[PDB]
Amino acid sequence: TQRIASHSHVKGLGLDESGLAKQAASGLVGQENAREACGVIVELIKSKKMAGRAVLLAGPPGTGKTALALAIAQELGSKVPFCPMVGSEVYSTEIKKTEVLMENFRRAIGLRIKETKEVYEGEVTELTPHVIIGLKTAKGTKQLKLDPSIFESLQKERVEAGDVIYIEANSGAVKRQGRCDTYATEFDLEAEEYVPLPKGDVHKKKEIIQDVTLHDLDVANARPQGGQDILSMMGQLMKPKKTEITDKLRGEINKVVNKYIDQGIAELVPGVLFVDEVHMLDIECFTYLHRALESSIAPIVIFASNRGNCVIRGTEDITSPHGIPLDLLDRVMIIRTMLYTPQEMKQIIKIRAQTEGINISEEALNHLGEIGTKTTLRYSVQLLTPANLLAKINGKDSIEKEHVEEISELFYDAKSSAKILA
Amino acid sequence: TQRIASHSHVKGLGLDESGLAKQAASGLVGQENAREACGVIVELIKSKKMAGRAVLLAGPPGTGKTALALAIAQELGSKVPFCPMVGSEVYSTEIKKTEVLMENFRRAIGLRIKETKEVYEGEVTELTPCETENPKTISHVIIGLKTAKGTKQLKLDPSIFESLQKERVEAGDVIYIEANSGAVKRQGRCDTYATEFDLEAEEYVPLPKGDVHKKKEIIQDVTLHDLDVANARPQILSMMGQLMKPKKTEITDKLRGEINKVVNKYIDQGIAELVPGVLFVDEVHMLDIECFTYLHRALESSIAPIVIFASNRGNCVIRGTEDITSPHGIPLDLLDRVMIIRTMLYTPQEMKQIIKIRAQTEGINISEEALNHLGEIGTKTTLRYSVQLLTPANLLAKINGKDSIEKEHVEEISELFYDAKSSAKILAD
Amino acid sequence: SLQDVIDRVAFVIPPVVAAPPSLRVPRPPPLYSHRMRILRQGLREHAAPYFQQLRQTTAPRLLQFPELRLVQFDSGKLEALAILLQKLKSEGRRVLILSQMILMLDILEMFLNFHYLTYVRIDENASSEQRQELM
Amino acid sequence: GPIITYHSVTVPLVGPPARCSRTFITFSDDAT
Amino acid sequence: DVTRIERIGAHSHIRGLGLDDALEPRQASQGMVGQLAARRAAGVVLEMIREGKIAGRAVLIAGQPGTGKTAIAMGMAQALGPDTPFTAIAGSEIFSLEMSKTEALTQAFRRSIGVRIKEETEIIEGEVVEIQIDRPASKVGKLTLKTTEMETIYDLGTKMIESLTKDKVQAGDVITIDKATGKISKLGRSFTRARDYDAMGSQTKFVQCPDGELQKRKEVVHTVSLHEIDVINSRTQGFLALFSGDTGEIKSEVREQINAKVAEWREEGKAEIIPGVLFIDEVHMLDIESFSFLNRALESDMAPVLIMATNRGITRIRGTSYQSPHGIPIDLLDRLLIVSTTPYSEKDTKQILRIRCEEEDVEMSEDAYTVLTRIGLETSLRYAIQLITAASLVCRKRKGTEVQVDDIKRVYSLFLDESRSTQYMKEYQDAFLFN
Amino acid sequence: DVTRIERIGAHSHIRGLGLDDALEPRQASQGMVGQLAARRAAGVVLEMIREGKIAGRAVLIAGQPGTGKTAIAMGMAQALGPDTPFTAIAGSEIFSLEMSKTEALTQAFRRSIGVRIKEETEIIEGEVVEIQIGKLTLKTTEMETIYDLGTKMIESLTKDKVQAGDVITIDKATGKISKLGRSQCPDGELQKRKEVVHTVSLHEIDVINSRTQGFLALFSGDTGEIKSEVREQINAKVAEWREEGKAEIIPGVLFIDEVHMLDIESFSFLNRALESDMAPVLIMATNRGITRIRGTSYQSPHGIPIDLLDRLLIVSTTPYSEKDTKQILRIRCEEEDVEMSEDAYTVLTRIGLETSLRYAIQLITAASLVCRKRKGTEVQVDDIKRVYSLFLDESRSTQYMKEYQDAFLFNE
Amino acid sequence: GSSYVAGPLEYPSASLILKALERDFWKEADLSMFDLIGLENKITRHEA
Ligand SMILES: Nc1ncnc2c1ncn2[C@@H]1O[C@H](COP(=O)(O)OP(=O)(O)OP(O)(O)=S)[C@@H](O)[C@H]1O
Ligand SMILES: Nc1ncnc2c1ncn2[C@@H]1O[C@H](COP(=O)(O)OP(=O)(O)OP(O)(O)=S)[C@@H](O)[C@H]1O
Ligand SMILES: Nc1ncnc2c1ncn2[C@@H]1O[C@H](COP(=O)(O)OP(=O)(O)OP(O)(O)=S)[C@@H](O)[C@H]1O
Ligand SMILES: Nc1ncnc2c1ncn2[C@@H]1O[C@H](COP(=O)(O)OP(=O)(O)OP(O)(O)=S)[C@@H](O)[C@H]1O
Ligand SMILES: [Mg+2]
Ligand SMILES: [Mg+2]
Ligand SMILES: [Mg+2]
Ligand SMILES: [Mg+2]
């Protein structure tokens, strides 16, 4: 079974057909107003019409901001790009902060390009030095003339006659994958591996659909790895490093992708950028986000913040309602997440127990909920697996109240530790 | 060696067989308790049992903390690796501070490699194959080798015929053949066939002396840091690497563990013997909080060397903190991991003894009254200052045609040069 | 020393590949063209003694085929057949494998190569005499 | 054509049984 | 006897957590003394690690200085064994000039997840009894192997002949041939070369003859971290950076590809995830940006169990102006369980000193144990521990066999603790710099 | 052709400045509403740019947040011909880890001056009839010709396999042969003379001439601090081209949005950069009142030092009225293909005046989605109230943050 | 699974852009008289 994370139980938003939030569905409990707003946000993302619309999930810690963002990701599906990031990731040592933000903006736009892959495959018969090589398959044999670059690739693979090779003419890549199974009996022992002859035609064209971000195209065109020529090869020896991709390159990639969409050989899938802790950005990043969010190419961007009225990073004494400057709060829609009632906390704990494969009795669940009315919800949830381990060690297959009490005696919460220190 | 430095007179801790400190011996005067504690530290180092033990030399400026550390270095000898550092060196531009610290930790662990090679070297005198019937077939290839001592014939395996022709060995060539691999190496024509009329350089070598068959022992001294650097970046990728600047790299713990494994295998095989030594960190108060915290983990390693810190800062704010003052500039957590040796101020008599020993080491003749005057100058001012007056006063004396410093020379040099306190007085006025 | 462990883990292919951008001009200058030509000539002359090293140490990993071990893994029939053929090979017996259709013989003989059990194939594509000749 | 045979066999030691290995390089023709 | 690379360090006496089957700590077992509640909690966390089903569980060990936090961490590591990865860093190690702090934490998290690959290999194993190679001057050859149960003569292809020549295979060599790639490894010789051959200066021991069939179906287990997979896939010469640490910020797309393929390899039978532990000692050296990164990084399915230690009370978070418990933001403290360590008593301190004397191999009298326990309670545990070693050296200087009270008093006089050194610094404060 | 890369952004509805030939601003034209004075001033600046005679002219657009300053800049970009360069950067983008602030500012300046060079070339395009190796026969639908081949042309035709029936085009001066298929055959003349006109910015010339294959730095970045000698010599060569008539200079616009993020060093650099004859027209925007210049403790009227403020003319933008807010809402609704009832327009105008204009614009899309969910066709007041309840403005969110202040972290 | 392969981004420009910095040889002196580092692979101080 896959490992259980903090948000594994979240399968979606749990909205009905009319888009009202059910009290307990799809992992989420309560938070109806925020769930309905995230529903409207999901519709906004699915419409693919608006660029650069930003939303901020703002609320106290433990109120489901990241759960709601991941629920949006679940409702969208795997087809729609979703780029989770943290504001503290912008402090690269390699590229400037604005470039990191822009690269995340470009990651969140996806592109399905249908590409025709043509392949020459077979067992080599002749390797006459441009080269007139021959390939033989289960059907027949053909003679082909290829660029000297393909011959140099064959020499790189050290292909000898009688070997089964795979040539992708699009990328000029050759894969020698074995010696033909016909030769597999000639010697009682040889170091090579044998593989059957190919079953199709020598020259085969297959149509495939490739999923890429705009960021992939940008980085591929910025640092080319496909030159297969002396100068590009000498450049490839250099240590890899992120570079500040220019606006000219991105404009060219935009034009190429527009041509692809016009030809019908590609479809563009606007996705989401998610910045989980936006208050770790500084004033330079927020100022850049002004221009970035006003762009017509930008994705739908989601922010989450748990700070009160605190000081904006990169400034001296400027305080703002969430640590985000007032100029950027004007450009975002705000979704508020509220604190939980005890009953909602108990429902969340029960869901977490069922997700963690843990059986818990009603009395133990009630004591855990009472502990969670103190301390925090996350503390109370985190006591499930220690208590189930102590149950298993004591030979019980369910958490009892005594096991919860003992685990709460072994492990203290933040408030208790602060009281001890103070 | 030949030039005289501020510690060139320190020849070791002047301790007796009982571990007690003599009043003045081996170039050190006073500091008896500190010298005895340093001697116990030397015994700790020579025991080789312990790892990561820390000692702090602490006391006023010019109380011999660096002299005591270099005295420990003299006592341990040249076999034990002694790595000096100053705390300012961690702030590199190529690598992070904790990497600098770990690199200096591994520089203080020595390893001594022992290689025993068996070699058959000589001038080639015959290469006759030994034909046979197979049960042309050859069963041996006979090589005759000549040295100044004599001549030997070897009955080599026939497969060595490939290496002989690969090396293009002929009669009159000096070669050597290693016992283990059996591969031949050619090292030139014997110089007995060189004329003054023919021009070649690399292709001639003198006829070997000694017996034809030789057993050679090669002993090499390395540090674990040397092995780290060697395995981190071995010497077309080489062309680009040598054209580009070879910066320091943040060597991973994976490589350090692999090298620990290899060195333990060598120590088990008997090829190598470890010599763990000392890392000396002077001006340690120049380290910042990140360095001190890292040192918490670094000193708790079972592989760490013994480290000697020195500080004079007194109750001072820790660098990289704000307003966190500490008893030595060294956080109390790190101070709990070090044994502290205090160093104390010198009496006028001890200062006079040090001045005399310095004059002796500098090769300076000093008169008795000049010595008394310079001692009293050093009871004012500082000891360091009074020592610094010796050679300029000697030069002034040499100008006046005197082979020894007279008091008037000390007075005149004192009137020319001023100390830190007198200069602060001039600045205040 | 990790070479064996490295090849088992080298699998990431880049999502996009592109040749370097080409600067296009009408009427390229004779001096610029001559300088580029001599630069390329010198680089290729110096690369020639080390060309296979440059080629292997620069060529990118573009293709990713499914490992032949999955051709067994995909079906339990091939797993039990692997068990049976390994056991029977340990007893010196030979085997005839009968299957319904041509493609299954293709994937079977791929599997038989992955087990290093060399085979011979006759099926409807053979002429009348070649069926008996290979038998 | 000319052939050089590298041959290495077990041979019994003289003053499983005591054995050693021995090598018998062989050449086809006197010219080579 | 011989001086190994590993010597007696500060925690060499820790062999484990010293627990029974019910995770009830023993008073003195496996080098652990006292800390009953903390050791029971560490046992529960170690069971949580060994089950491996829950990702991103964080535990912070908080207590006074010298109360055994690094001790409990080393006990957990020792009881974990080498199979499960255990990455221990100081919190100051993440501040790098090669990479961002978030990249450093990412690499640390991904060093703590093993991927255990399995593959089956065709292996030939036997002693060479005859080899013939004929070359023009293509190569034709014949190789005979024996393995007690059988003796097979093989006709050799050109590539196998080249491999055998490169290995310089001779009759009487016990060799291994990997039929998948032709790699030839020599395990040892079975008997001497001919006594008639000069040079050949060796008399190596001869390994026993192989047994069973020549060709066997051998399964081999290879374990690599995620960070290794990351580095190897990052560039053409990536593996060289696994040792040198010359790794720039790895692209997030590469890590997403590796996560996806590893997830497939664990839906197949090809690989198994071994999730381990990241131990960040002195975690208060992390700044707010690192803590914020830790918040999100703990919510991944590939996150290991994060263990943290700090002795700071309510102090200022680095990079900020706010004071929080342990120097950690409250939102990350919400993500973890806190384990508290208690100061030791006379009996526990004495037992710790006894265990340290045993590991340092120091014979010491019972009066010496009493005076050293009093000193350790008065000054510190670590100071008394270091006085064990010094008092041993002083006793050996006087040719004594057992460290007595006089040796302990002498080393107490020579080497100062923080308090007496502070008093002497204050008594001579005008000589020290900047008061 | 579905879901192009260009989507509906914040300033997509702006298609120009909406001015007459007298630069009189129309109340609603090309998506602009109101800001009549500031649009008139933008038009005067636009005429200054189009003339291009004066160098180093700087204009500052100042006003309250949301008053349409970036919108005015976008309108000026749209009205300005695509031939003339318009570099638009935020002030935080000059803090590069690969180049100094002055170097990034210089690159931005030099990107904003274009050099227009015209050259002719001769192009041969036709269908191959016979090739002999040499002689080459080409035909179009109107003419056929036979060519006598040279050694280099023979090599070019040998390297790129050309046979009878192929349709190819050849650059006569270089022998560049590209095959475009096999045979529609071209109709007209086989050999044609074509003028081609490239506009290359000074930055591009700099980077191309900086190193061998330097044009790769035009895409990936990787441009270090370009040497000053290279720039001076390129300026001299460009002046020589202007004197000889082989090039024309097309001065453009550099727009620095939110310029208050620049520091004192950058401002001091701008003080002298705008005094060169190759300086473009610089436009800046800032909502800051009197506030500290970054990198200093000095408060200054826009966060901009008075040295730079003396080199520029300031354009102020007013608040919007009820009529202008309603018109902006109408134009945004048309841009997004959202139909709203008149009562909904009034309510959204009231919300926008009370809270913010951007908030009302966002509520447009939110209410449209809510209306689509209930199978509606026109956004009603009930939808506006729904989305007003679902989504908070900054004022209301702040009030709730005050209501539950004890639950937030580091609240002050 | 295989990568997408894009065609190269062709980058048009005028010929004059490459002719920049090209000065006529009647305004280039034999500056090699000031070339120092070029002598290290050529001559030696004793040879000088
Ligand atoms: N409504 C909910 N229903 C079910 N589980 C929830 C709900 N809200 C939160 N959780 C879970 O409880 C925990 C709370 O974590 P988060 O949702 O990330 O809180 P948060 O808003 O992100 O707080 P911060 O700002 O990151 S400290 C996670 O394990 C969630 O999966
Ligand atoms: N006891 C001593 N015997 C002989 N020479 C001494 C003695 N103490 C100090 N010296 C010498 O006098 C000088 C001062 O001693 P140092 O070791 O430099 O003092 P220090 O403690 O290192 O001062 P700080 O803290 O580095 S400023 C050096 O040249 C020493 O060699
Ligand atoms: N319960 C224990 N049993 C045995 N040895 C212990 C115990 N607790 C601490 N020690 C030893 O005492 C010494 C002090 O190390 P620790 O107490 O683990 O470090 P610490 O408690 O984390 O103090 P800080 O916070 O790092 S300054 C080490 O040599 C430990 O091995
Ligand atoms: N006169 C106008 N006509 C049409 N749309 C306008 C007008 N003024 C503003 N807008 C639009 O209203 C929205 C907000 O205007 P902005 O131009 O972003 O305000 P701003 O002056 O740039 O405020 P700052 O300083 O950037 S926070 C954008 O979508 C603009 O396109
Ligand atoms: Mg969160
Ligand atoms: Mg000193
Ligand atoms: Mg500790
Ligand atoms: Mg604006």
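So for chain E, numbering is Swiss-Prot's, and the shown residues are 15-151, 156-453, in order.
If you're wondering, the header gives electron microscopy, 3.1 Å.
Quick reminder: no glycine exception, Cβ is built from N, Cα and C everywhere.
So that you can see what the record holds, here are the features copied from Swiss-Prot:
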{"type": "BINDING", "residues": "E:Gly77, E:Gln78, E:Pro79, E:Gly80, E:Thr81, E:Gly82, E:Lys83, E:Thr84", "note": "ATP binding site"}
{"type": "MUTAGEN", "residues": "E:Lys83 to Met", "note": "No effect on interaction with NOPCHAP1"}
{"type": "MUTAGEN", "residues": "E:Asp299 to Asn", "note": "Abolishes ATPase activity"}
{"type": "MUTAGEN", "residues": "E:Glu300 to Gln", "note": "Reduces ATPase activity. Decreases interaction with NOPCHAP1. No effect on formation of RUVBL1-RUVBL2 heteromeric complex"}
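Comparing Cβ neighbour counts within 10 Å across the binding-site residues E:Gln78, E:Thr81, E:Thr84, the minimum falls on E:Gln78. Other Cβ atoms within 10 Å of the Cβ of E:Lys83 (mutagenesis position) number 25 in total over all chains. Of the chain residues outside the ATP site list E:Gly77, E:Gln78, E:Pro79, E:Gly80, E:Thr81, E:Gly82, E:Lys83, E:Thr84, E:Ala85, E:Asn329, E:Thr359 have their Cβ within 8 Å of the site's Cβ mean position.
Within 10 Å of the Cβ of E:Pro79 (ATP binding site) there are 14 other Cβ atoms, across all protein chains.
A separation of roughly 12 Å, to the nearest angstrom, links the Cα atoms of E:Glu300 (mutagenesis position) and E:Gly77 (ATP binding site). Taking Cβ-Cβ distances under 8 Å and a sequence gap of 6 or more within the same chain, the neighbours of E:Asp299 (mutagenesis position) are E:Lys83, E:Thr84, E:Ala87, E:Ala102, E:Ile103, E:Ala104, E:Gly105, E:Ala327.
Within 10 Å of the C-beta of E:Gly80 (ATP binding site) we count 21 further C-beta atoms, all protein chains included. The recorded positions in question are E:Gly77, E:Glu300, and the one with the fewest Cβ neighbours inside 10 Å is E:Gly77. Using a CB-CB cutoff of under 8 Å against chain B, the recorded positions that qualify from E:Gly77, E:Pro79, E:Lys83, E:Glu300 are E:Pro79, E:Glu300. When the recorded positions E:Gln78, E:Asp299, E:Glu300 are checked against ligand 3, none has a Cβ within less than 6 Å of one of its atoms. For E:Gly82 (ATP binding site), the Cβ neighbour count at a 10 Å cut-off comes to 27, with all displayed protein chains included. DSSP assigns E:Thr84 (ATP binding site) to a helix in the three-state reduction. The 6 Å Cβ screen around ligand 7 retains E:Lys83, E:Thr84 from the recorded positions E:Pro79, E:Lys83, E:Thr84, E:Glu300, ordered by sequence position.
Following the DSSP three-state reduction, the secondary structure of E:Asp299 (mutagenesis position) is strand.
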